[PDB]
Amino acid sequence: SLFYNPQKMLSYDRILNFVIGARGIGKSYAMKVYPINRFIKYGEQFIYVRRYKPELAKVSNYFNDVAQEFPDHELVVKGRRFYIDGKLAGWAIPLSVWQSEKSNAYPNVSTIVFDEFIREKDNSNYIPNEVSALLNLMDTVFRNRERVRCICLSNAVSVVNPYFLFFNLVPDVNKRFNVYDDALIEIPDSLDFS
């Protein structure tokens, strides 16, 4: 995007990624552009995850942000599925009903984007054993550890959320990148222009 460059974050090649403190525009935008490019180039598919169904109420507008980036490609949403040039390229999944979505096929997913993954902030209304649910989703659609990644985004910066607690991640807020063996926490300073 214009102000957020996911290149460095992606270069870490971690299976699990958390980008937080994300101030509105680029992070979410960038993570629409990246998987779309992976499909067009390599046929890699992607899953867009939100916690609850109402968060996907307007998923028909998903490609509007990035439509101008791919003018010569037909970007289509039908229900909760994403199509590029007439081919199934991705899925929108409410994590709350992942168990029901498992009956479907997911041939070549390599990127998962979980936007607004922190219950922000008003109440810890997370799904029971939610981390296990995302984990199950990941193992289901990722064939192996090579060149796959789940990227979780939030405008919040609750350093004590179920995912950080579950995986024993306690980042240093003075660092843009807190690095772990299988996980990464990025706190972008993209919109501090000073």
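Chain A is numbered as in Swiss-Prot; the shown residues are, in order, 4-197.
Method reported for this entry: X-ray crystallography, 1.9 Å.
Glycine residues also receive a Cβ, built from the backbone N, Cα and C atoms like all the rest.
The ATP binding site annotation in Swiss-Prot covers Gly24, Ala25, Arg26, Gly27, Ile28, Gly29, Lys30, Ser31. Sequence-distant neighbours of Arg26 (ATP binding site) (same chain, six or more apart, CB under 8 Å from its CB) are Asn158, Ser193, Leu194, listed in sequence order.
Under mutagenesis, Swiss-Prot gives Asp118 to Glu with this note: Complete loss of DNA packaging activity. Its Cβ placed at the centre, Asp118 (mutagenesis position) has 20 other Cβ atoms within 10 Å.
Quoting Swiss-Prot on the mutagenesis of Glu119 to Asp: Complete loss of DNA packaging activity. Around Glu119 (mutagenesis position), the same-chain residues six or more apart in sequence whose CB sits under 8 Å from its CB are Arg53, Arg54, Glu58, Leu156, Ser157, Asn158, listed in sequence order.
What Swiss-Prot notes for the published mutagenesis of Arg122 to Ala is this: Complete loss of DNA packaging. No effect on ATPase activity. Take the CB of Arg122 (mutagenesis position) and look out to 10 A: across all protein chains shown you find 19 other CB atoms.
Among the mutagenesis results in Swiss-Prot, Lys124 to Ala has the note: 2.5 fold reduced DNA packaging. No effect on ATPase activity. The residue drawn here is the original one. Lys124 (mutagenesis position) has a Cβ environment of 12 other Cβ atoms inside 10 Å.
Non-local neighbourhood of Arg146 (mutagenesis position): empty, since no residue in the same chain at least six residues away has a C-beta under 8 Å from its C-beta. Among the mutagenesis results in Swiss-Prot, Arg146 to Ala or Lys has the note: Complete loss of DNA packaging. The residue drawn here is the original one.
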Fewest other C-beta atoms within 10 angstroms, as judged across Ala25, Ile28, which are the binding-site residues: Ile28
Secondary-structure category, per DSSP, in which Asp118 (mutagenesis position) falls: strand
Cα-Cα distance linking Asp118 (mutagenesis position) and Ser31 (ATP binding site), given in Å to the nearest integer: 7
